[PDB]
Amino acid sequence: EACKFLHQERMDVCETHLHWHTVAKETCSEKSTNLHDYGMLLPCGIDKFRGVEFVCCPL
């Protein structure tokens, strides 16, 4: 098993770095992996974003 690169965004709300970091961490965990790195997508407003791309790696 190698690491998996994933992209998740949404079109209904903008959210903070904390929210997106939380999403990435929890998504990796749901797939039996640990988040290693991530970057937000689609900066919105003054301090928010509309998605995250991230790399989940083997436990």
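All positions are counted from 1 along the displayed chain.
This deposition comes from X-ray crystallography, 1.6 Å.
A Cβ is built for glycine as well, from the same backbone N, Cα and C atoms used for every other residue.
Under the heading Cu(2+) 1 binding site, Swiss-Prot lists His17, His21, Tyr38. The Zn(2+) 1 binding site annotation in Swiss-Prot covers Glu53, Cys56, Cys57 and is backed by a curator's inference. For the mutagenesis result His7 to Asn (Swiss-Prot position 137), the note given in Swiss-Prot is Binds copper. Forms dimer. One mutagenesis experiment named in Swiss-Prot is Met11 to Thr (Swiss-Prot position 141), and its note says Binds copper. Forms dimer. As a published mutagenesis entry, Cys14 to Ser (Swiss-Prot position 144) appears in Swiss-Prot alongside the note: Binds copper. No dimer formation. No copper reducing activity. Looking at Swiss-Prot, the entry for mutagenesis of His17 to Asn (Swiss-Prot position 147) says: Binds copper. Forms dimer. Looking at Swiss-Prot, you'll find the mutagenesis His17 to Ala (Swiss-Prot position 147) noted as follows: Some decrease in copper reducing activity. Per Swiss-Prot, mutagenesis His17 to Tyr (Swiss-Prot position 147) is noted as: Greatly reduced copper-mediated low-density lipoprotein oxidation. According to Swiss-Prot, the experimentally introduced change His21 to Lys (Swiss-Prot position 151) is described as follows: Greatly reduced copper-mediated low-density lipoprotein oxidation.
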Environment of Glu53, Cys56, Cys57, the listed Zn(2+) 1 site - residues of the same chain whose CB lies within 8 A of the CB centroid: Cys3, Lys4, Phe5, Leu6, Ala24, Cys28, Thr33, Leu35, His36, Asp37, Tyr38, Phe54, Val55
8 Å Cβ shell about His17, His21, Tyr38 centroid, Cu(2+) 1 site members excluded: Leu18, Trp20, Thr22, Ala24, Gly39, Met40, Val52
Least Cβ-crowded entry, counting other Cβ within 10 Å, from the mutagenesis positions listed as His7, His17, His21: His7
Lowest local Cβ density (other Cβ within 10 Å) among recorded positions: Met11, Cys14, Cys57: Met11
Integer Å distance between the CA atoms belonging to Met11 (mutagenesis position) and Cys56 (Zn(2+) 1 binding site): 23
Inter-residue Cα distance where the pair is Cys57 (Zn(2+) 1 binding site) and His7 (mutagenesis position), in Å: 15
Cα-to-Cα gap, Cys14 (mutagenesis position) vs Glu53 (Zn(2+) 1 binding site), nearest whole Å: 15
Pairwise CA distance, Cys57 (Zn(2+) 1 binding site) versus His17 (mutagenesis position), rounded so that it is a whole Å: 21
Closest of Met11, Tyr38, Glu53 to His21 (mutagenesis position), Cα positions, recorded positions only: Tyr38
Cβ contacts of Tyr38 (Cu(2+) 1 binding site) (under 8 Å, same chain, 6 or more positions away): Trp20, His21, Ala24, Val52, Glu53, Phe54, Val55
Euclidean distance between Cα atoms of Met11 (mutagenesis position) and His17 (mutagenesis position), Å: 16
Binding-site residues: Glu53, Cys56 - member with fewest neighbouring CB atoms within 10 Å: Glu53
